[PDB]
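Here is the structure we will look at.
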Amino acid sequence: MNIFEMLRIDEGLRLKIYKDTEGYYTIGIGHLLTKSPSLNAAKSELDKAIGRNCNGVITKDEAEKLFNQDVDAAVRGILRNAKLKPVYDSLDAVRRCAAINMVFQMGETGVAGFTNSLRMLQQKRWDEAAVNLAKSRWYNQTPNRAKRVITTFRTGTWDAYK
Ligand SMILES: Cc1cccc(I)c1
Ligand SMILES: [Cl-]
């Protein structure tokens with residue numbers, strides 16, 4: 001297992017514009033297009049991202065290239081963030097994947113409310129961090145996804161994905 005396989009499981013793959021769990025226009029492997037309610041705005045964002053007139057549909061190769069860019073952007077966001085980088089650098093490789101997964105889903109600033117969890121993770125207090133992570137809108141709105149990610153933080157294994 002690696003971060004790409006983990007996120008492909010969590011996000012799936014769709015080649016036409018769809019709505020995510022919050023109602024936002026998305027394509028590919030969880031690539032957010034826009035938070036605007038306008039499908040025309042979403043189609044414009046798609047064409048800009050792919051570099052051709054897509055009319056709302058992409059190829060598998062295009063979806064995979066967008067996905068590589070999005071994972072790269074999540075990692076770079078962690079590494080540039082003064083609050084996230086020291087925690088990330090303290091983690092083993094499996095738990096680092098759980099961190100990238102959260103940033104991919106919620107953004108560098110969407111994890112801003114997890115200050116107490118970050119401290120517990122840096123101290124390697126895994127059970128306490130797991131309980132704190134579950135006291136969140138994230139867990140209550142996407143519980144199966146959150147349980148898999150939390151279990152990965154708690155155990156440092158891939159057991160939730162196997
Ligand atoms: C809990 C969490 C989420 C995103 C990134 C890190 I480092 C830790
Ligand atoms: Cl879920």
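Yeah, the Cβs are placed from backbone N, Cα and C, and that goes for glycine too.
Mapped onto three states, the DSSP output places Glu11 (mutagenesis position) in helix. Note: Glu11 (mutagenesis position) has non-local neighbours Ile29, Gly30, i.e. same-chain residues 6+ apart with C-beta under 8 A of its own C-beta. Summarising the annotation, Swiss-Prot assigns active site, proton donor/acceptor to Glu11 (among others).
Around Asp20 (mutagenesis position), a 10 Å sphere centred on its CB holds 15 further CB atoms from the protein chains shown. The active site, proton donor/acceptor annotation in Swiss-Prot covers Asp20 (among others), and the record cites experimental evidence as its basis.
The substrate binding site annotation in Swiss-Prot covers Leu32, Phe104, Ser117, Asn132. Counting every protein chain shown, the Cβ of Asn132 (substrate binding site) has 19 other Cβ atoms within 10 Å. In three-state terms derived from DSSP, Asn132 (substrate binding site) belongs to a helical segment.
Among the sequence features in Swiss-Prot, the mutagenesis site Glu11 to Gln is noted as follows: Complete loss of activity.
Record note (Swiss-Prot), mutagenesis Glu11 to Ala, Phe, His, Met or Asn: Complete loss of enzymatic activity. The unchanged residue is displayed.
Annotation note: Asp20 (mutagenesis position) sits in a coil segment as assigned by DSSP. A mutagenesis experiment is reported in Swiss-Prot for this position, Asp20 to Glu or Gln, and the note states: Loss of 99% of enzymatic activity.
Annotation of the published mutagenesis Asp20 to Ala, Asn, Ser or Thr in Swiss-Prot: Complete loss of enzymatic activity; the original residue is retained in the structure shown.
Note on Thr26 (mutagenesis position): other Cβ atoms within 10 Å of its Cβ, all shown chains, come to 20. For the mutagenesis experiment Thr26 to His, the note given by Swiss-Prot reads: Facilitates transglycosylation more effectively than hydrolysis; covalently bound substrate.
Record note (Swiss-Prot) on the mutagenesis of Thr26 to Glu: Complete loss of activity at neutral pH; covalently bound substrate. In the three-state DSSP reading, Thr26 (mutagenesis position) counts as strand.
For the mutagenesis result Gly30 to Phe, the note given in Swiss-Prot is Almost complete loss of enzymatic activity. The enzyme is destabilized by 1.5 kcal/mol. A 10 Å cutoff on Cβ-Cβ distances gives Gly30 (mutagenesis position) a total of 21 other Cβ atoms nearby, all chains included.
According to Swiss-Prot, the mutagenesis experiment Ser117 to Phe carries the annotation: 10-fold decrease in enzymatic activity. Long-range Cβ proximity for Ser117 (mutagenesis position), meaning a same-chain Cβ under 8 A and a gap of 6 or more residues, is found for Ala129, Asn132, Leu133.
The note that Swiss-Prot attaches to the published mutagenesis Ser117 to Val is: 50-fold decrease in enzymatic activity.
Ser117 are the mutagenesis positions among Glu11, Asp20, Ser117 whose C-beta comes within less than 6 Å of an atom of ligand 1, given in sequence order. Minimal Cβ crowding within 10 Å, among the binding-site residues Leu32, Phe104, is found at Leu32. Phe104 (substrate binding site) sits 13 Å from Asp20 (mutagenesis position), counting Cα to Cα.
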